[PDB]
Amino acid sequence: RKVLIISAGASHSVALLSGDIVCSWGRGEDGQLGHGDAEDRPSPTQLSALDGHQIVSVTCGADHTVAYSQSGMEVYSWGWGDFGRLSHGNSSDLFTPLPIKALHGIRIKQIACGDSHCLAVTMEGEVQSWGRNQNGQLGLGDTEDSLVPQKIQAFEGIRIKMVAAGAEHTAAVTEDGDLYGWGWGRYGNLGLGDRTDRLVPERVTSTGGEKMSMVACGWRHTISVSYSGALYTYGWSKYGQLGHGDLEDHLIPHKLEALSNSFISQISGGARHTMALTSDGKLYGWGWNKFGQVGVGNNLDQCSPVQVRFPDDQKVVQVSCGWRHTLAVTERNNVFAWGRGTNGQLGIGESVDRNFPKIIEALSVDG
């Protein structure tokens, strides 16, 4: 079957396959795999509770997972409840997928989760957020938790295209190309030219004169792409995750000039590493590589983008960063994984680390 979506969290991985099949693997201790038990799974395992629910999207937070169905009009979540903050009014452990009843019937465009908060964008450009709000990451104007989703009123009259969630911060781009940041901002990762937290979304004005089409977040860094395919990074670079060939912080978006010859079509942020996919199918990685998660065949941090290589230079069509691992799908409908593997999150079966892409036989044609 075709792999439609891949997503990765702290220590787990999830995929959506053609034919409405959800597959999860890796660490299971807090229910994030959704199979009704707490066991790790070192190979992709079908999430049977969602059979026939016509799931169209899946995404991972740190130890939490969310999925939604268009036809069912339903959003589901499971995994770590963060002491009530992410279990949307349920006192149960979520070891199997549970509907978020406040989101039923809402037409969902996108869901993003960070460590302790999630956001949903509706087809009309509205944003609803829920979870922990200690640093304003929900965008609601205070630091009060919201177990039940609530609309970000700061965006009234502004159609949001996509959102991204880091550890304790949040970013968004509008349909018109404006870029926003809110939440924890001490490393400059909001892009606002300072180190202050924001309790409501604030517009990033130093965008190189460009409109932005996409944003992604890691722990303490943020990545955006402009309409011309230029890539920008800002925030923490202690591990090279901003990619500018040094370890300098940036408090406003900084164009990654080494990629200027390429048009970036997709981006992903890990905890302390970064992935960018060009329109040509070339995948570039940089940042923290202690566990091999950049994919360049060693365990040394990479402060400049390096091309990740696949057999016969088959093109990459999708990439997703977890905290310490990375997943990618290719044009041959192969799925590769690399990085930290000790809880099974590479899905290769033997729960070991890899510093170079390795094929997931269970999801791949050349498997």
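In chain A, numbers come from Swiss-Prot; the residues present are 15-381, in order.
Per the header of the entry, the method used was X-ray crystallography, 1.8 Å.
Placed from the backbone N, Cα and C atoms, the Cβ positions cover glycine too.
Here is what Swiss-Prot says about this protein:
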- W39 to Y: No effect on function, homodimerization and interaction with COP1 (MUTAGEN)
- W39 to F: No effect on function, homodimerization and interaction with COP1 (MUTAGEN)
- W92 to A: No effect on function, homodimerization and interaction with COP1 (MUTAGEN)
- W144 to Y: No effect on the interaction with COP1 (MUTAGEN)
- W144 to F: No effect on the interaction with COP1 (MUTAGEN)
- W144 to A: Cannot interact with COP1 (MUTAGEN)
- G145 to S: In uvr8-15; loss of function and interaction with COP1 (MUTAGEN)
- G202 to R: In uvr8-9; loss of function and interaction with COP1 (MUTAGEN)
- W233 to A: Reduces response to UV-B (MUTAGEN)
- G283 to E: In uvr8-5; loss of response to UV-B (MUTAGEN)
- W352 to A: Cannot interact with COP1 (MUTAGEN)
- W352 to F: No effect on the interaction with COP1 (MUTAGEN)
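Annotated features taken from Swiss-Prot, shown on the structure.
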| residue | record | contacts (Cβ under 8 Å, 6+ apart) |
| --- | --- | --- |
| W39 | mutagenesis position | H26, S27, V28, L47, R55, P56, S57, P58, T59, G358, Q359, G361 |
| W92 | mutagenesis position | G45, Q46, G48, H78, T79, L108, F109, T110, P111, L112 |
| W144 | mutagenesis position | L100, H102, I114, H131, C132, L133, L152, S160, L161, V162, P163, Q164 |
| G145 | mutagenesis position | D96, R99, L100, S130, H131, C132, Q151, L152, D159, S160, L161 |
| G202 | mutagenesis position | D208, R209, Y248, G249, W250, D263, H264, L265, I266 |
| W233 | mutagenesis position | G180, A181, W250, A285, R286, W337 |
| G283 | mutagenesis position | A178, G180, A230, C231, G232, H235, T236, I237, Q255, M289, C335 |
| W352 | mutagenesis position | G306, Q307, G309, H339, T340, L360, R368, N369, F370, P371, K372 |
